[PDB]
Amino acid sequence: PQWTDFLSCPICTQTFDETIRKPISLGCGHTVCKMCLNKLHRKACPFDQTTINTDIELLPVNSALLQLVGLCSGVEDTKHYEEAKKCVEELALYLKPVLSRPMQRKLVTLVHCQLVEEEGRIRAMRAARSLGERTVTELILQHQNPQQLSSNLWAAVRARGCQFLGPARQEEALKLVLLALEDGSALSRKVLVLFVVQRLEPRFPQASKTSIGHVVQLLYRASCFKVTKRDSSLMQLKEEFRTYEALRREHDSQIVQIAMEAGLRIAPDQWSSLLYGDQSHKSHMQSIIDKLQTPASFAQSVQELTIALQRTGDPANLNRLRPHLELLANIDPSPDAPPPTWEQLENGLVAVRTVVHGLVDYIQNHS
Ligand SMILES: [Zn+2]
Ligand SMILES: [Zn+2]
């Protein structure tokens, strides 16, 4: 069940061959060898316990996998099917040795999709979208300067009227804010700022009233405040935010959103480093970034890419991928998504191959 060995059957442990031990992908995303399918004599898949279509009889074998070793609904739909199958096969050849590890993981996910079933087709679409999105975020990093990245981030933060004082200093300030507001007190801007300023243990570049005001502004943008006015504006900490864990979570998330609006793709380890100074929060930041991902964020990313691509001119003519990327972003990731039609499946996979090929071409010929 390890994604790394896809050329071997999970059950029989032996590598796949073209005659007897034959790769057969099921609807659940697992590929088991034919001999084992015959040998099972049980309805479902031992790994997930999902029911099946019918036997080995109606299930085709993965050719896409076998390359690395050595007519139901009518003519139109099966033309679509054959084309799609061909696409997956063409992608699989990148798995022989070029692509990055996280990319090829999603490729492997794509290969294990059985295209003669609804489940497998849905999985194929999701894997397609994931591959597209990952390609976009890998094209953005090429046009993104890693050296001055932090500088740009903090610039974006300061431009919104917010401020980050550093990993320790910010913890201090936030715990002072929390101290004042944890019981439900309603303080105005100046009162909260004055309360926090005086309690700051002196370090050298001491935050002034304005800086702390900016940190408070950051907490206000994150919607931590119940804000009221009797005709001075009073701010209260919502019941769920009166813990340091929660409040800090919202704080971090807000800064991440600032990074997104400005178009900075930043890894969770880098976030843990910037915000906390250490690596302890990597999983925390991971959860934060994942929680922040809307299905509309793919399209957003495509647009951002187009912006950066408008800056440099276009040495690689990547705009040719624009109609392909827009199609990949237009498919519902939600479980509420209807199963794809045959034309949708074909167009999706075609889009995927065009895009991935484009990515490789860019990396090799333009840098
Ligand atoms: Zn087996
Ligand atoms: Zn399974």
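Residue numbering for chain A follows Swiss-Prot; the residues present correspond to positions 6-75, 86-112, 128-261, 264-399, in that order.
The backbone N, Cα and C atoms fix where each Cβ goes, and this holds for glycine too.
Annotation of the mutagenesis experiment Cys14 to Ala in Swiss-Prot: No effect on localization to stress granules. DSSP assigns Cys14 (mutagenesis position) to coil, not to a helix or a strand. Counted within 10 Å of its Cβ, the other Cβ atoms near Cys14 (mutagenesis position) come to 23, all protein chains included.
The Zn(2+) 1 binding site annotation in Swiss-Prot covers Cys14, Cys17, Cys38 and rests on experimental evidence.
Feature annotation from Swiss-Prot assigns Zn(2+) 2 binding site to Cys33, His35, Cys50, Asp53. Within the same chain, the residues at least 6 positions away from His35 (Zn(2+) 2 binding site) whose Cβ sits under 8 Å from its Cβ are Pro15, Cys50, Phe52, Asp53, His142, listed in sequence order.
Secondary structure at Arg188 (mutagenesis position), as computed by DSSP, is helix. Under 8 Å, Cβ to Cβ, and six or more positions away along its own chain, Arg188 (mutagenesis position) finds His244. Where Swiss-Prot documents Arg188 to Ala as a mutagenesis experiment, the accompanying text is: No effect on CDE RNA-binding.
Here the residue is the original one, but Swiss-Prot notes a mutagenesis experiment at this spot, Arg219 to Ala: No effect on CDE RNA-binding. In sequence order, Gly243, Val246, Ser265, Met267 constitute the residues six or more apart from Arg219 (mutagenesis position) in its chain with CB-CB distances below 8 Å.
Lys220 (mutagenesis position) falls within a helix when secondary structure is assigned with DSSP. One mutagenesis experiment catalogued in Swiss-Prot, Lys220 to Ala, is accompanied by this note: Strongly decreases CDE and ADE RNA-binding. Increases target-mRNA expression. Increases ICOS surface expression; when associated with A-239 and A-260.
According to Swiss-Prot, the experimentally introduced change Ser238 to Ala is described as follows: Decreases CDE RNA-binding. There are 12 other CB atoms within 10 A of the CB of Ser238 (mutagenesis position), with all protein chains counted. Look at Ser238 (mutagenesis position): DSSP puts it in coil.
Among the sequence features in Swiss-Prot, the mutagenesis site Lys239 to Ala is noted as follows: Strongly decreases CDE and ADE RNA-binding. Increases target-mRNA expression. Abolishes CDE RNA-binding and highly increases target-mRNA expression; when associated with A-260. Increases target-mRNA expression. Increases ICOS surface expression; when associated with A-220 and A-260.
As a published mutagenesis entry, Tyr250 to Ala appears in Swiss-Prot alongside the note: Decreases CDE RNA-binding. Increases target-mRNA expression. Under the DSSP three-state reduction, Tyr250 (mutagenesis position) is assigned to helix. For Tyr250 (mutagenesis position), the number of other Cβ atoms no farther than 10 Å from its own Cβ, over all displayed protein chains, is 17.
Among the mutagenesis entries in Swiss-Prot is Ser253 to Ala, noted as: Slightly decreases CDE and ADE RNA-binding. Over all protein chains present, the Cβ of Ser253 (mutagenesis position) has 12 other Cβ atoms lying within 10 Å.
Annotation for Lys259 (mutagenesis position): same-chain Cβ neighbours under 8 Å, separated by at least 6 residues, are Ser265, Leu266. As a published mutagenesis entry, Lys259 to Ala appears in Swiss-Prot alongside the note: Strongly decreases CDE and ADE RNA-binding.
Listed in Swiss-Prot is the mutagenesis experiment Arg260 to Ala, annotated as follows: Strongly decreases CDE and ADE RNA-binding. Increases target-mRNA expression. Abolishes CDE RNA-binding and highly increases target-mRNA expression; when associated with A-239. Increases target-mRNA expression. Increases ICOS surface expression; when associated with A-220 and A-239. In the three-state DSSP scheme, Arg260 (mutagenesis position) falls into the coil class. Within its own chain, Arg260 (mutagenesis position) has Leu266 as residues 6 or more apart in sequence whose C-beta sits under 8 angstroms from its own.
Proximity of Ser264 (mutagenesis position) to non-local residues of its own chain (separation of 6 or more, Cβ distance below 8 Å) is seen for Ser218, given in sequence order. According to Swiss-Prot, the mutagenesis experiment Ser264 to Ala carries the annotation: Decreases CDE RNA-binding.
Here the residue is the original one, while Swiss-Prot reports the published mutagenesis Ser265 to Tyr with the comment Decreases CDE and ADE RNA-binding.
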Secondary structure of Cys38 (Zn(2+) 1 binding site) (DSSP, helix/strand/coil): strand
Rounded to the nearest Å - Cα separation of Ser253 (mutagenesis position) and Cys17 (Zn(2+) 1 binding site): 54
Listed recorded positions with Cβ under 6 Å from ligand 1, out of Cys14, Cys33, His35, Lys239, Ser253: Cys14
Annotated recorded positions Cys17, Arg219, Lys259, filtered by Cβ under 6 Å to ligand 2: none
Count of other CB atoms lying within 10 Å of the CB belonging to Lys239 (mutagenesis position): 13
Distance in angstrom, CA of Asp261 to CA of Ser264, with 2 unmodelled residues intervening: 7
